[PDB]
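Heads up: the structure comes next, in structure tokens.
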Amino acid sequence: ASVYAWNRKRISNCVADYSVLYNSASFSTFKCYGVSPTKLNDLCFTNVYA
Amino acid sequence: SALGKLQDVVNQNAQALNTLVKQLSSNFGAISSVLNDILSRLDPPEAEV
């Protein structure tokens, strides 16, 4: 969708491999705030909003 | 309260120790009061600040 009606998806109750996204070069920019991208794999969050 | 002069020094010392311990929960502008978590979820270059 467009920024007027940006889609929200809620993510919970699984195992997430952020490494495959970080290494994937297809992303033009991959920039994390308040957390370093390389330490996503060993953290645990309550829920994620995409 | 007959022995208030000796109770006061105990009270003052306990209060000072209590406030010193409770200061270990402040942020002072950081993102957390826990060293372990700002080390667990940041890298050295930005964990320094």
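Residue numbering in chain A adheres to Swiss-Prot, whereby the residues present occupy positions 348-397 in order.
Header entry for method reads electron microscopy, 2.8 Å.
In case you wondered, yes, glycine gets a Cβ from its N, Cα and C as well.
What Swiss-Prot annotates here:
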{"type": "VARIANT", "residues": "A:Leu368 to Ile", "note": "In strain: Omicron/XBB.1.5, Omicron/EG.5.1"}
{"type": "VARIANT", "residues": "A:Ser371 to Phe", "note": "In strain: Omicron/BA.2, Omicron/BA.2.12.1, Omicron/BA.2.75, Omicron/BA.4, Omicron/BA.5, Omicron/BQ.1.1, Omicron/XBB.1.5, Omicron/EG.5.1"}
{"type": "VARIANT", "residues": "A:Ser371 to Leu", "note": "In strain: Omicron/BA.1"}
{"type": "VARIANT", "residues": "A:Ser373 to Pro", "note": "In strain: Omicron/BA.1, Omicron/BA.2, Omicron/BA.2.12.1, Omicron/BA.2.75, Omicron/BA.4, Omicron/BA.5, Omicron/BQ.1.1, Omicron/XBB.1.5, Omicron/EG.5.1"}
{"type": "VARIANT", "residues": "A:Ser375 to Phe", "note": "In strain: Omicron/BA.1, Omicron/BA.2, Omicron/BA.2.12.1, Omicron/BA.2.75, Omicron/BA.4, Omicron/BA.5, Omicron/BQ.1.1, Omicron/XBB.1.5, Omicron/EG.5.1"}
{"type": "VARIANT", "residues": "A:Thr376 to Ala", "note": "In strain: Omicron/BA.2, Omicron/BA.2.12.1, Omicron/BA.4, Omicron/BA.5, Omicron/BQ.1.1, Omicron/XBB.1.5, Omicron/EG.5.1"}
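Shown on the structure are the features that Swiss-Prot records.
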| residue | record | Cβ within 10 Å |
| --- | --- | --- |
| A:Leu368 | variant position | 13 |
| A:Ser371 | variant position | 9 |
| A:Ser373 | variant position | 6 |
| A:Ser375 | variant position | 5 |
| A:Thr376 | variant position | 4 |
Simplified DSSP label at A:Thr376 (variant position) comes out coil
Per DSSP (three-state), A:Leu368 (variant position) is helix
Rounding to whole Å, the Cα atoms of A:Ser375 (variant position) and A:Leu368 (variant position) are apart by 12
